[PDB]
Amino acid sequence: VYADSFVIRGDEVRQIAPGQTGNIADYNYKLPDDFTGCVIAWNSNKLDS
Amino acid sequence: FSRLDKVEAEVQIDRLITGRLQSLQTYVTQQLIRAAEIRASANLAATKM
């Protein structure tokens, strides 16, 4: 089991799914096409901002 | 391939390839019948000679 971690803008949370493209899906962090496991995303406006 | 997601592309293309392979089995199973009747005419013409 491996648990990654990062903080991205709210608009681009849809972009971590496999098979997407953009400025956070090809130049920073790209998931493989045959991904297993799953993503746990939640708003954190209280702490980061 | 060029207008839909890669993770869901597997089921779409797999739908078509099974269709062709099923359609290929129909062609061969007709020749097995056809080859089994020319075999009769190949075994009666071997008698008149």
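Shown for chain A, in order and in Swiss-Prot numbering: 395-443.
Per the header: electron microscopy, 3.6 Å.
Placed from the backbone N, Cα and C atoms, the Cβ positions cover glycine too.
Features reported for this protein in Swiss-Prot:
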type    : residues        : note
VARIANT : A:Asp405 to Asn : In strain: Omicron/BA.2, Omicron/BA.2.12.1, Omicron/BA.2.75, Omicron/BA.4, Omicron/BA.5, Omicron/BQ.1.1, Omicron/XBB.1.5, Omicron/EG.5.1; complete loss of interaction with host integrins
VARIANT : A:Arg408 to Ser : In strain: Omicron/BA.2, Omicron/BA.2.12.1, Omicron/BA.2.75, Omicron/BA.4, Omicron/BA.5, Omicron/BQ.1.1, Omicron/XBB.1.5, Omicron/EG.5.1
According to DSSP, does A:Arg408 (variant position) sit in a helix, a strand, or coil? helix
Using a Cβ-Cβ cut-off under 8 angstroms and a sequence gap of six or more, which residues of the chain neighbour A:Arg408 (variant position)? A:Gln414
Taking only same-chain residues 6+ apart in sequence, whose CB is under 8 Å from that of A:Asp405 (variant position), what do you get? none
